[PDB]
Amino acid sequence: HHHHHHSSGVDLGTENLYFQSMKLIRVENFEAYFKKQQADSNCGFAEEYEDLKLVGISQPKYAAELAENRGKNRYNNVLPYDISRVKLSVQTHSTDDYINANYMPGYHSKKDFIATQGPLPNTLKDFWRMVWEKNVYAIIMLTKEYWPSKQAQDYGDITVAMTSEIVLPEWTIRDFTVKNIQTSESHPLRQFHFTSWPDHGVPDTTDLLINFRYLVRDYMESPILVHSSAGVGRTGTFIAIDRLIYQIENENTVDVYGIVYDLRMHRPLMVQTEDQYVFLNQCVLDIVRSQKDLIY
Ligand SMILES: [Cl-]
Ligand code: NI
Ligand code: NI
Ligand code: NI
Ligand code: NI
Ligand code: NI
């Protein structure tokens, strides 16, 4: 009974959704389209990106604005929308449910990812609770510590213990156990840490992002938790490329505009600069160029 179509003049956000929330390009036409869009200092891509700027930002975020939850946001202007926020269980009051995090769609489902900020000192117990309560098995950390290394640490009613650390040049892979001290139930956890993605910036090469993503997929119901400082820019770019690669492999099509549109509908600022958006397109170009008769 929830399936309905809106009349005009009811929600201008929904009208935009129906009208222009997609720009689908077949891979066979993508090199020609990329050439057009990158001309004159990326004018075409800049227009796509500026058309995305107000998407999603009219949605309510009352929980995020509660006085009780102010200390739980890193920035007073990066706030989770109510509709997609990760709601935690409650012990003492309703606001116990709050964390600056959102469910983000991936290629396969609407809860494929949780996008969140790197924990604060006062939200560290909440962050590991989320990991526990939402059955997270993979964490993706994009930066340029909230976990133990030496011995087990308790964060609230959860104990975390490190079981492996492999340091590589571009990234680190850490394994943990996450154990509810009240119930004794333990889950495994793998953390994939990309170690030089600059804030507001992009990795040094497209291979680094693509190969890191494929590392995440080869080394993994349950959400993938992605975080960065604000939980939007690098986090959104990561999720986007993952969605794009699946769309290229399974469909023969690309929709960077539509995937970022969809991200913005679930959390603010996803893919936070124009260069990150252009970078997603250069990633696609390089994937397309690498996947590419005698006459008698
Ligand atoms: Cl950082
Ligand atoms: Ni229904
Ligand atoms: Ni439905
Ligand atoms: Ni219908
Ligand atoms: Ni409606
Ligand atoms: Ni900054």
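Every residue number used here counts from 1 along the chain in the order it is shown.
When the header is checked for method, it gives X-ray crystallography, 2.3 Å.
Including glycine, each Cβ sits where the backbone N, Cα and C put it.
A mutagenesis experiment is reported in Swiss-Prot for this position, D199 to A (Swiss-Prot position 1205), and the note states: Substrate trapping with much higher affinity for substrate.
Residues within less than 8 Å, Cβ to Cβ, of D199 (mutagenesis position) and separated from it by at least 6 positions along the same chain comprise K144, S228, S229, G233, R234. Gap in the deposited chain: 4 residues are missing between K292 and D293, whose Cα atoms are separated by 15 Å.
Annotation: residues between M220 and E221 (5 in total) lack coordinates; Cα distance 13 Å. Missing residues between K144 and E145: 10. Distance between their CA atoms: 13 Å.
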